[PDB]
Amino acid sequence: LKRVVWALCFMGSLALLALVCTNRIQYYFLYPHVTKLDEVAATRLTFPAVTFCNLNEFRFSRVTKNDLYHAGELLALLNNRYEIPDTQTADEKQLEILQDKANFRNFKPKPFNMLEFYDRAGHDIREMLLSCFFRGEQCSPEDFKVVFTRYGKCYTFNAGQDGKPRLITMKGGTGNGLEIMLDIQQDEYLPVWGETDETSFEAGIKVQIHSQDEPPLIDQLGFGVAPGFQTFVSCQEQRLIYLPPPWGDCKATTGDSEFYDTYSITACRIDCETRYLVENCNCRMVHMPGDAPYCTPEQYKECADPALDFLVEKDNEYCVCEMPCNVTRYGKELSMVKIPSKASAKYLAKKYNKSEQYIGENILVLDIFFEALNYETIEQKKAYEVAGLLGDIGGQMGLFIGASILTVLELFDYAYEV
Amino acid sequence: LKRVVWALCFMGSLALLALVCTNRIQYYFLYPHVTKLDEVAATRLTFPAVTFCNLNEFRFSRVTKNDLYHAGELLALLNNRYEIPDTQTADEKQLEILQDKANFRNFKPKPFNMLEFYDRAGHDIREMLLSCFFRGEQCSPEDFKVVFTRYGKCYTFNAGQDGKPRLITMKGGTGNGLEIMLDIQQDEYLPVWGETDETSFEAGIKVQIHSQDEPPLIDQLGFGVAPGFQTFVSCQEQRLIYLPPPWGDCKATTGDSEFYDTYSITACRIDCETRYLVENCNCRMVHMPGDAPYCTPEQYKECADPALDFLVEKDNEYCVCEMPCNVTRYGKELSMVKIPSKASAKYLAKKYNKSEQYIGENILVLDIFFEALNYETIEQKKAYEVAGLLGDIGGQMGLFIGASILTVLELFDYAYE
Amino acid sequence: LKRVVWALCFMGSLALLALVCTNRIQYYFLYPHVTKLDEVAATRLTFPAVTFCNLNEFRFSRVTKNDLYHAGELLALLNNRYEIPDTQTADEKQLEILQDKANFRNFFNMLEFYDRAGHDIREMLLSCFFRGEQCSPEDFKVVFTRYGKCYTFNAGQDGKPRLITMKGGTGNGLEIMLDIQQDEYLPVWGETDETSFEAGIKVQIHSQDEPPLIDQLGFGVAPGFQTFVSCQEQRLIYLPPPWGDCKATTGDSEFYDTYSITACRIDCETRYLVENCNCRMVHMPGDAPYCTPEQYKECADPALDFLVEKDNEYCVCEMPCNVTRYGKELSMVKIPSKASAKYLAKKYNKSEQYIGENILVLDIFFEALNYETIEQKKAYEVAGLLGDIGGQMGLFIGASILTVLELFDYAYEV
Ligand SMILES: *[C@@H]1O[C@H](CO)[C@@H](O[C@@H]2O[C@H](CO)[C@@H](O)[C@H](O)[C@H]2NC(C)=O)[C@H](O)[C@H]1NC(C)=O
Ligand SMILES: *[C@@H]1O[C@H](CO)[C@@H](O[C@@H]2O[C@H](CO)[C@@H](O)[C@H](O)[C@H]2NC(C)=O)[C@H](O)[C@H]1NC(C)=O
Ligand SMILES: *[C@@H]1O[C@H](CO)[C@@H](O)[C@H](O)[C@H]1NC(C)=O
Ligand SMILES: *[C@@H]1O[C@H](CO)[C@@H](O)[C@H](O)[C@H]1NC(C)=O
Ligand SMILES: *[C@@H]1O[C@H](CO)[C@@H](O)[C@H](O)[C@H]1NC(C)=O
Ligand SMILES: *[C@@H]1O[C@H](CO)[C@@H](O)[C@H](O)[C@H]1NC(C)=O
Ligand SMILES: [Ca+2]
Ligand SMILES: [Ca+2]
Ligand SMILES: [Ca+2]
Ligand SMILES: [Ca+2]
Ligand SMILES: [Ca+2]
Ligand SMILES: [Ca+2]
Ligand SMILES: [Cl-]
Ligand SMILES: [Cl-]
């Protein structure tokens, strides 16, 4: 009778050991992770890269007759037939100027390049930048690097490219960061006389705060800043460390592209776009990098834009961009105050030779800074490692039957002898 | 002497095994969890539901003599004696209109319904919606579905109700989302001539971005959008998975409510409120769902409001709403640009036959989109499961005394004799 | 032949036990932690303290000839030679007033000057409502910061009970209508480091346990808008060494009962300024003597800037283990509505332009009646380590602590 109770206890114990052990094994093969959040104080923080664009792609006063000839239909100033669209709400001077520029009689077309047009017709930082201050000391327009985006000629402060050393800040708060007073030059905006999908009614700038390791993607990752306010941006540096497969989904390998030195999801996307357009249309857009020939406005109309839209719509499998394992992101909180005060409106108007109306509808102040001298860390941490797995399997294996690997080896010994 | 030192080692070892084992047991019975954060890239994202209200509950030009008679005191247009308050700082025409509507001389009232009044007097989406675009293609006012909230007649785009399929976006950025130009119709706002509790000075709209599985709750979960700016809302889809008891506190079961098909904490709140008002006052407000009769403005005055306030303070224990285990939330970052530009202001003024003053103080553009084509997941994960408990207990039990469950069974066997 | 493979199996198995066991040992000695996020619903939330400053340090109409004499250079109204700045873009009345006050023919405490000349809450506060009930200016407590005379609602200091809210949403919080008094702003006639073009207020929402640090931790609120602040209460619990880096022991400073990172920072600043210049600035607390404007010019400011740059290691402030933070999302609507502009202009005896350029409404509330908890939790405790070492020790060689003791015995005998 005792051998029966022993047999039932050993059988049930071996069954429980079986299901518990297979439980821990299956849990191990899920490759699970859990998250570790930490806050690290620092005496210094590397200041991020700040890219801003004027919402107006190019200035109206800088457009020439040749530009209307080649890129007039693309720029939406002229219709398909090289004629001005409906003149509704057209200033007499502006309409006479454009009609004169669109004469096109005995006109020998000069050679045309899209990057020349954006480079010269775009808003000049030497004209927009009314004042610059970083950590209380003056900054020059030479700190801003020219970047070409979908929005046109844009500028990146502290880009850290072309051998410039990256700036640091040793104090937090509103004073100890970037602070620029800009004139968006609303007088240079393209006149809108007829409705279009590309037609926009917005006035102001677009800013993206990003690491120097990633290129700007201002059409998607930017936020707006409106004239007439000082906008405060409190930043918090976040350092992210991810896990590669099979735990998570990250690019462990650098997987460096020909266009960009450091891998970033943004660089991977704009790389995919650049390659797709170069293969499909034998030309490259203005914002894209490399050594390919830039597209002509005819190529823009008949190939480039529908090619990108078709790439977006047809299938995402062509462009699959994994996230890198080490990522520095910047968190931000926005607030606003009114500019200028009544006590300063006249002083600004006289300092820059503008009307107080113009100052009111054209001046914006951007104040980007770190809230405090610390950074957050978000790390994916492996939840079950092989040492812990063997420890748990050994513990339960010793609890239920008290056996060891040598014991099973001895049982296989007797099985071999049989 | 060897057996004595052996006895000391066995005693200390058994004590340590005791305290360590009880430690792991108690830690297991705390039912602890820890959090797993992950970020997943996706080729498509299901666009959320977007509900917006005008901050002005109903249009002044659509209020009628009957409306003033029945709900004049409730709408704050008339005083306790059904008479207009002090005419100080009142435009002559504006007051002539109100005084004419409030004559009440030889006036035979008609039947009156609060929901009819909001549906007819509220701001019409066909008039507010100056332009609509989703993923670069035009949308109609018929795409917006009428929902009644505390703010009045409100509208939900991509509501996904009445059999409509939920919309997806295949690209991120400012262009590839919802983008509407709205006219808040500040000329239709209720006149403020005298101080009152209901008096508000704001003009603009209020928006809530929410999952299709939940009804809007704009009076608490909404953010404001001001005229004269194009407001960008960058959204980040978050997928949350919680743990039920005893680990955490979530609703494991569906918890079917009569009013709503899918359970949400918001639906639970307005369910508690609706049930409470139906039980105490036998009527439901306009925003509440169901088949109960709508309240009369007298019922609003003498029962509903004090009942809700008493529900807020006295019965704070009475309404306990548990959070669902799988929740889709949307995070948002707001930014603004100025509208209109000087190059477009006059074109807008002539296109919509308005003065530039009106465009300046009445037009706002709302741009809702996904920052990137990805979503975060925040999961509560069990920190100590029974397999790990048995493994640790077996490990320490085998380290300190080398015993097993069969060993303790044999000790009870020898004790049996 | 069987004993040889048995011996090799024991050797390799003991090697595996060695490397796995030392693996868990090293992992335990990393003292790792992981984060536990939770969301807790509540019937009540303690409402925070809200400190705000006007961006303009002091009112122009309240400055007097004595104030111009003593603090004229510091206030930037007068130059080094006690002369009015460039007369470009100078209001005729303002310039005549300043020239009269700067007559200096036949003609001071910093805190008296800030306390009396600063913006009075009794004039700025056009309306107050908390949870739908009226509040008075007496509810705001005066705190002196770098921006000057500032005010804290629900400060909870001097034994006042902290306010609670039993409902969430825009209505059920603090709601104040303020007039920033842009006419009282210092006239700006020449470029200066202190020269500012902003108009509005700066706010910091913080727990009553920490002092305000509004010049660094504040956000702006612009006139002409009602800005909503949705708050989410977060309760954070960190780990002390060797797990993380926290101050487990409160270690309260003499100035304030409860320790906070901000309080530690301003304490370090006060101590440094007292050591180098034997005086304290207006914002600093304590019983020390306040600086004279000459002391400000020749000692205080360069001492503070040098303290910031020269020795950042000198002030090391550890973070407390229990920290209550408040998250916030801002949004705006336009104020006043066209239907209300006339009523506001007439109610407060101002022009509609003045209302447009001077009135702001601040609405601070909890989005919902819940708070988040973020806990650092120990990932490997000594019980788990001993359990794992015991499990692998029993799996690989099946030994125990008694087995190693007996091996020491048998080795001792032979
Ligand atoms: C991610 O960044 C870390 C540095 O922050 C890189 O190197 C790590 O440096 C720390 C020093 O404290 C070591 O403890 C880690 O073991 C290092 N990790 C590695 C993988 O060497 C790390 O290399 C970076 N990872 C990637 C993929 O670039
Ligand atoms: C309403 O405002 C007017 C103008 O601001 C007040 O009249 C002046 O008030 C100032 C105080 O700021 C006095 O110094 C002037 O002497 C007043 N003079 C004139 C001619 O108005 C007026 O007192 C305010 N109050 C009322 C009830 O009208
Ligand atoms: C101000 O700028 C305009 C720009 O055309 C110029 O014509 C004018 O001469 C300038 N005035 C002064 C005083 O510089
Ligand atoms: C949660 O899962 C259930 C599964 O039946 C589903 O019906 C429900 O819609 C889900 N909720 C959310 C918010 O995804
Ligand atoms: C434009 O509005 C005016 C009144 O503001 C009206 O008289 C006129 O008929 C309107 N024109 C059109 C084309 O609707
Ligand atoms: C620290 O915070 C925890 C979490 O709310 C609380 O339980 C504990 O009492 C706090 N410690 C104190 C107040 O000393
Ligand atoms: Ca500044
Ligand atoms: Ca932070
Ligand atoms: Ca757009
Ligand atoms: Ca994100
Ligand atoms: Ca309100
Ligand atoms: Ca929340
Ligand atoms: Cl997992
Ligand atoms: Cl670690």
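Residue numbering in chain B adheres to Swiss-Prot, whereby the residues present occupy positions 42-458 in order.
The backbone N, Cα and C atoms fix where each Cβ goes, and this holds for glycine too.
According to Swiss-Prot, the mutagenesis experiment B:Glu80 to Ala carries this note: Strongly increases speed of desensitization. Cβ neighbour count for B:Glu80 (mutagenesis position): 19 (other Cβ atoms within 10 Å of its Cβ, all protein chains included). DSSP gives B:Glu80 (mutagenesis position) a strand state.
Listed in sequence order, the residues of the same chain lying 6 or more apart from B:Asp346 (mutagenesis position) and placing their CB within less than 8 Å of its CB: none are present. In Swiss-Prot, a mutagenesis experiment is listed as B:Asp346 to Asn, annotated with the note Loss of pH-gated channel activity.
Annotation of the published mutagenesis B:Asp350 to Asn in Swiss-Prot: Loss of pH-gated channel activity; the original residue is retained in the structure shown. The DSSP secondary structure for B:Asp350 (mutagenesis position) is helix. The Cβ of B:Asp350 (mutagenesis position) lies under 8 Å from no Cβ of any same-chain residue at least six residues away in sequence.
Candidate mutagenesis positions B:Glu80, B:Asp346, B:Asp350 yield B:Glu80 as lying near chain A, with Cβ-Cβ distance under 8 angstroms.
Among the mutagenesis positions B:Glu80, B:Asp346, B:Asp350, no residue has its Cβ under 6 Å from any atom of ligand 12.
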